[PDB]
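Below is one structure, written out as structure tokens; comments come after it.
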Protein chains: 2
Amino acid sequence: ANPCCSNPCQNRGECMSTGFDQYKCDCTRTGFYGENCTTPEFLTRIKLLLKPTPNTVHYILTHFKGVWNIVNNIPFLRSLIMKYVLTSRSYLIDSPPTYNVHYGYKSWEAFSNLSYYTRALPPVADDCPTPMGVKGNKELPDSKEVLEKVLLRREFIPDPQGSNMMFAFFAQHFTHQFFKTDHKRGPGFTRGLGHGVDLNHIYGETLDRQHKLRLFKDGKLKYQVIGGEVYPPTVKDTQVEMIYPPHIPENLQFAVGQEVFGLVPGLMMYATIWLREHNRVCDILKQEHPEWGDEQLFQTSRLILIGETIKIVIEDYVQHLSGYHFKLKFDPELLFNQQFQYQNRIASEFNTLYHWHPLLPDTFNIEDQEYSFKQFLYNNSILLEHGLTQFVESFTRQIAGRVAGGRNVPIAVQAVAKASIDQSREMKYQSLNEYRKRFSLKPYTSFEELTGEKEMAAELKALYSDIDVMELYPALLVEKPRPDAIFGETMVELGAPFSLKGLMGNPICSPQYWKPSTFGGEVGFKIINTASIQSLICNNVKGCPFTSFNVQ
Amino acid sequence: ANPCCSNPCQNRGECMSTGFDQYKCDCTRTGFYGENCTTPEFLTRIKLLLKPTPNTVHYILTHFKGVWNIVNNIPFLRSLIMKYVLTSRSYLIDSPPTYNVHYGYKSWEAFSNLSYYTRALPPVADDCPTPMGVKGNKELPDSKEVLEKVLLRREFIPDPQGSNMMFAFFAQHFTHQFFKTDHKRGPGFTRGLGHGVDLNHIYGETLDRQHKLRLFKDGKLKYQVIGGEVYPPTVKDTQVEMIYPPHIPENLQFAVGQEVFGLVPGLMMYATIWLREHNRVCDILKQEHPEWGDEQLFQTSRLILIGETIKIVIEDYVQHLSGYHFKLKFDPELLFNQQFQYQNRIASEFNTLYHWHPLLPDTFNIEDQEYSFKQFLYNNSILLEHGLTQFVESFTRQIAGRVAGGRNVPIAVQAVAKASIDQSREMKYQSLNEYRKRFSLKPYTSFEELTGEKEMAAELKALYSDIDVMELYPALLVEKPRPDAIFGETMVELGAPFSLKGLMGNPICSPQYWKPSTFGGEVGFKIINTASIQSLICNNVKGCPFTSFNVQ
Ligand code: HEM
Ligand code: HEM
Ligand SMILES: *[C@@H]1O[C@H](CO)[C@@H](O[C@@H]2O[C@H](CO)[C@@H](O)[C@H](O)[C@H]2NC(C)=O)[C@H](O)[C@H]1NC(C)=O
Ligand SMILES: *[C@@H]1O[C@H](CO)[C@@H](O[C@@H]2O[C@H](CO)[C@@H](O)[C@H](O)[C@H]2NC(C)=O)[C@H](O)[C@H]1NC(C)=O
Ligand SMILES: Cc1cnc(NC(=O)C2=C(O)c3ccccc3S(=O)(=O)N2C)s1
Ligand SMILES: Cc1cnc(NC(=O)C2=C(O)c3ccccc3S(=O)(=O)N2C)s1
Ligand SMILES: CCCCCCCCO[C@@H]1O[C@H](CO)[C@@H](O)[C@H](O)[C@H]1O
Ligand SMILES: *[C@@H]1O[C@H](CO)[C@@H](O)[C@H](O)[C@H]1NC(C)=O
Ligand SMILES: *[C@@H]1O[C@H](CO)[C@@H](O)[C@H](O)[C@H]1NC(C)=O
Ligand SMILES: *[C@@H]1O[C@H](CO)[C@@H](O)[C@H](O)[C@H]1NC(C)=O
Ligand SMILES: *[C@@H]1O[C@H](CO)[C@@H](O)[C@H](O)[C@H]1NC(C)=O
């Protein structure tokens, strides 16, 4: 019924109904005009001939390594390239945010209600003839059928970029501070009201939780010493709610910021490392400021760890997955003379694309042992048995799975991969091609072009009929990877701008925050600016074991 | 004890303790260096020798009528000048925000907790020897004494600028959407989580309250007809909580967005006008979009009214209190190529300086009647008796009281003016001169330079002894006003930046919002852009009576 169901507005034009069977396209500031904002202005014609494709740019960043090695060693040259890539990755995100699962038009409710994930593309209206709007059939192909045919893992396909379990678990741990779906409400709702990197997965979402986690001495978090090693406190000791199955003994119910971090020992490992990191910084700050109270030590350390997190995420985590020869740089100063909004809102699509479950192995290898999922899940005994050092050493050695390329979702979490598909439909996601146009990519003209092969393509062809009906979530997982890369084109081009706004949009990056006195002075500022995944592990894990996000 | 108690760091440098009896100034990006950030850098002396004083600028804006009349009728020039005021007023407010009542240093608690008012200056530390830091006596002079001797009104002092009661009530009605102190928590806490122009004073702070106030047909608000006139609904009809003395009959308990608006017929006047305006826009929108449902009609109307509000606030309200001959202009497009943060946090000091109770007359004059405060307060019968048209005609004629210049606070609200003193101290506000310095104003060298006279001046001298202990709030009401103006220098120079952030920081002013489709097309857009206090009253008040913020 709705005349905007076909999404006729192109180039980010906005559709608005003007009657029961007529629409209008607001082409304001798009660089295009006409009934569907398709005919381009003069200056835009120039842009479209001067800008290279993402793949073109990806090739350059992944080749000419000898050249990039020269760039990386000339500070001013490195800063200027980083400056460019920063601002080029910026025009794509609505900030302040716009739509959400309940609002396909901008509303104050959509802007003001922090309980919703935001939305890169508005939902397909409820009164549309087909799930993707007008194209395709009345009902979408069976999620089970999609899942079993092109997503499930036959045999393990290792990531060619060599991502390890330190990478996979860091990904899960890091992202789960802002991907926290409130299932009571629905899939388009979040419990992470910070909408970014606030480290609530360490400190708790609410004040009441943070206080129960706090020692209230020297600014530290409560902790216990098992054997001679520092571990999170228990639920029994702190009364902070954690999600554990009932058969788990009270002495193994470790209590941390995020309620769900008992699920995986790989999560608990990072929670443990970061807990030690917080208290280590507390000692450093106390030594610098013997006049400080508990509250200021706690607050300042938190700001520093927020800083370390952003640093490590950009210069180690994203550095690895990007595969770029260019050496990325965390430096808020690069934005101080640029137009940029120091705020962020977590997009539902960011959450959806970040379901990187194929990363997981069939078994978890920690020294001698090979644990299955059922042995691993909710088992913190394993962390105690092997200790932090063995965990880091083992995780650094174990290869993770490829995400794109299709058929790599471990069977153990098949219900999750299915849920991602159904909840995407439930939230009325537009099609894959709709999202590609929205992030300035050319739409796939066939299923074979998407996969880069033939068997999965034909398998999808018979399910979806039309390529413009292909769904976003299954696509990125089945998408033809870049050469020897973990991710395909759509994954990177969607995830990058979302991620940037997450890290860079943090208030500590704003000019009035990014100064030494914010962070207790020069030594605290130095902690943020010299942080790395290796230093994080080296300062808090006994023996200073080597680590990286890739297999050596 | 705290070595930063004396506020040693100048030019917006940040003080930090480096021990028990030592400190350090963070001069980052201040344009100054040295121990106390006082010796200017080279480029800084230029700026200092090239910028005029606020008084110099105010002079030029309030004189040369003839020249401004030419500028006003050259859209190019007018727009160019507006852009320049817009930016010259936007380097003063910390955005994202920083300090609050509980945090004299930056912390994640102060940033993320939306229940606090933010603070333009950090609070004086608790362990400081004196309320102002180190200057003055152990205890501040009796607030009752300061109240009586320099604040309370002897006889009514009219505003030379000719501000009327339409202005006074508009100031009270408008600002009370973002000045909503949660007295359960303390004076440093707000109930206005939107922290700006969200029109919650019409639609309610929460969803539950909003839905109770809605008619759920044609996007409209609930209302009743008394006589032949449209009034807000009642408490029995909507079940929304209102504040009313127990003797108020049920049929007079009017339910509006702000729970306190039933205490003043003046407030109830604007609540009624704005309620009518919303429903009016619903009629227009439904006509344009017969295919739209109740929800979209309501949300779009709300966005349009927010826009109308900002438009009227800038070009009528602020236009009048400014006294500028230059025609101010509401145009978000003027910021699009500038650096500007589309966000806002309501400062405690903005709240304090906006206590304009001297505006209130001794009696409220509606036609033949002259009501006292007792007769006026919580008396909605007065509104029903006379009607809206007469309210408008009368309040347009009645002069408001001068705010600066001392001794003009009506006795009926002496407890209010005193509370502003007590609560300022309770919130550990820094001194007047500190705030002047903070906002690039030269410190007053004597109590007589502050007041411009001698009797109040000496009166304050015997109370505060040193002018560097003069408190912010009483100073604003006792300050030497600009020539025949309602306000003094300090009032305007603190008020402007805060007010700007509040208005222009609204999300509807962001590039992605400021377009026709956001407001239902060119027609809804046109309602914002042609809005005025006169058209607001003309469209919604029977007989379309003349109105302005100035006595004719
Ligand atoms: C042993 C390892 C893992 C297990 C058992 C697991 C299992 C699950 C389950 C059951 C859910 C749905 C829970 C719910 O919605 O309440 C989920 C969601 C999710 N998973 Fe995993 N997962 C694992 C590893 C990972 C990894 C390595 C990533 C890397 C990015 C990841 C990304 C996500 C994301 C982004 C969500 C959505 C979370 C939300 O919105 O609340 N997971 N996972
Ligand atoms: C008949 C007229 C008025 C009366 C009886 C009145 C009375 C009061 C009272 C009793 C309070 C304290 C409320 C509380 O502590 O809970 C207050 C606060 C305040 N007043 Fe007024 N006032 C009037 C007019 C005005 C006007 C014309 C302005 C112009 C700006 C104004 C500005 C304010 C502000 C900004 C607050 C702080 C509000 C908050 O934080 O909740 N008032 N007034
Ligand atoms: C915003 O800050 C306020 C002030 O601390 C927080 O309020 C307190 O909450 C704790 C329990 O969590 C109570 O014990 C205190 O009495 C509260 N303070 C009061 C009543 O002034 C509030 O929790 C913060 N808001 C959020 C959302 O964290
Ligand atoms: C954000 O929007 C959600 C969705 O409407 C609101 O949740 C509804 O709130 C009402 C109360 O007014 C409840 O009756 C419903 O059960 C809620 N629905 C869902 C799906 O949760 C929520 O109240 C809004 N948040 C704010 C702060 O206004
Ligand atoms: C699946 C993902 C693909 N890409 C990701 N993120 C980036 O590509 C990305 C960042 O996250 C980012 C962070 C800080 C500054 C700049 C960048 S980036 O240029 O957007 N880029 C590498 S996540
Ligand atoms: C007591 C007050 C004194 N001044 C006030 N506000 C202004 O002076 C002011 C605005 O509020 C504002 C609004 C929108 C755009 C620009 C301006 S302003 O230049 O900061 N100015 C007149 S409030
Ligand atoms: C209007 C109510 C006046 C408050 C009563 C206390 C007055 C004490 O104050 C005195 O009042 C006189 C009156 O103008 C002034 O001449 C004095 O300077 C002042 O000190
Ligand atoms: C605009 O889109 C409609 C609907 O998809 C299509 O039928 C029409 O041909 C397009 N018109 C123009 C001028 O591009
Ligand atoms: C949990 O892990 C421990 C590791 O010591 C293992 O012995 C045990 O079998 C596991 N429990 C389950 C239920 O798999
Ligand atoms: C800096 O300020 C302190 C505190 O007011 C003062 O004692 C000191 O003399 C100042 N130092 C300089 C170099 O101005
Ligand atoms: C209420 O207002 C009426 C006029 O409508 C007035 O006569 C009466 O005195 C007022 N009530 C009080 C308690 O002052």
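Since chain B takes its numbers from Swiss-Prot, the residues it shows come out as 18-569.
So this one's X-ray crystallography, 2.5 Å, going by the header.
Cβ coordinates come from backbone N, Cα and C, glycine included.
Look at Swiss-Prot and you will find B:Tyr371 tagged as active site, for cyclooxygenase activity, backed by experimental evidence. Counting only residues at least six positions away in the same chain, the Cβ atoms of B:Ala188, B:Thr192, B:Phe196, B:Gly512 sit under 8 Å from the Cβ of B:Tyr371 (active site, for cyclooxygenase activity).
Within 10 Å of the Cβ of B:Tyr341 (substrate binding site) there are 16 other Cβ atoms, across all protein chains. Annotation source Swiss-Prot lists substrate binding site at B:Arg106, B:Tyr341, citing experimental evidence.
As annotated by Swiss-Prot, heme b binding site applies to B:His374, with the evidence given as experimental evidence. Of all Cβ atoms in the protein chains displayed, 21 besides its own lie within 10 Å of the Cβ of B:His374 (mutagenesis position).
Same-chain neighbours of the domain 'EGF-like' (B:18-55): 61, 64, 121-122, 141-142, 144-146, 150-152, 447, 451, 454-455, counting only residues six or more beyond its ends whose CB sits under 8 Å from a CB of the stretch. Per Swiss-Prot, domain 'EGF-like' is recorded for B:18-55, and the stated evidence type is sequence analysis.
In the three-state DSSP scheme, B:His374 (mutagenesis position) falls into the helix class. Experimental mutagenesis at this site is recorded by Swiss-Prot as B:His374 to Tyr, annotated: Impairs peroxidase and cyclooxygenase activities toward 2-arachidonoyl glycerol.
Among the mutagenesis results in Swiss-Prot, B:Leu517 to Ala, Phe, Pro or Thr has the note: Slightly reduced activity. The residue drawn here is the original one. In this structure, B:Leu517 (mutagenesis position) is part of a helix by DSSP. Taking Cβ-Cβ distances under 8 Å and a sequence separation of 6 or more, the neighbours of B:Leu517 (mutagenesis position) in its chain are B:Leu103, B:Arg106, B:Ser107, B:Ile110.
While the structure shown retains the original residue, Swiss-Prot records the mutagenesis experiment B:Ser565 to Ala with this note: Decreases acetylation by SPHK1. Taking Cβ-Cβ distances under 8 Å and a sequence separation of 6 or more, the neighbours of B:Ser565 (mutagenesis position) in its chain are B:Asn181, B:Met183, B:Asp333, B:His337, B:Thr413, B:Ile550, B:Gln551.
DSSP states for the domain 'EGF-like' (B:18-55), grouped as helix (H, G, I), strand (E, B) and coil, give 0 helix, 10 strand, 28 coil. Cα spacing between B:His374 (mutagenesis position) and B:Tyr341 (substrate binding site): 23 Å, rounded to the nearest whole number. DSSP assigns B:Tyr341 (substrate binding site) to coil in the three-state reduction, placing it in neither a helix nor a strand. Using a 10 Å Cβ-Cβ cutoff, B:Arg106 (substrate binding site) registers 17 neighbours.
Residues from the recorded positions list (B:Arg106, B:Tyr341, B:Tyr371, B:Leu517) with a C-beta closer than 6 Å to any atom of ligand 2: B:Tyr371.
According to its DSSP assignment, B:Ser565 (mutagenesis position) is coil. According to DSSP, B:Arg106 (substrate binding site) is assigned to coil rather than to any helix or strand.
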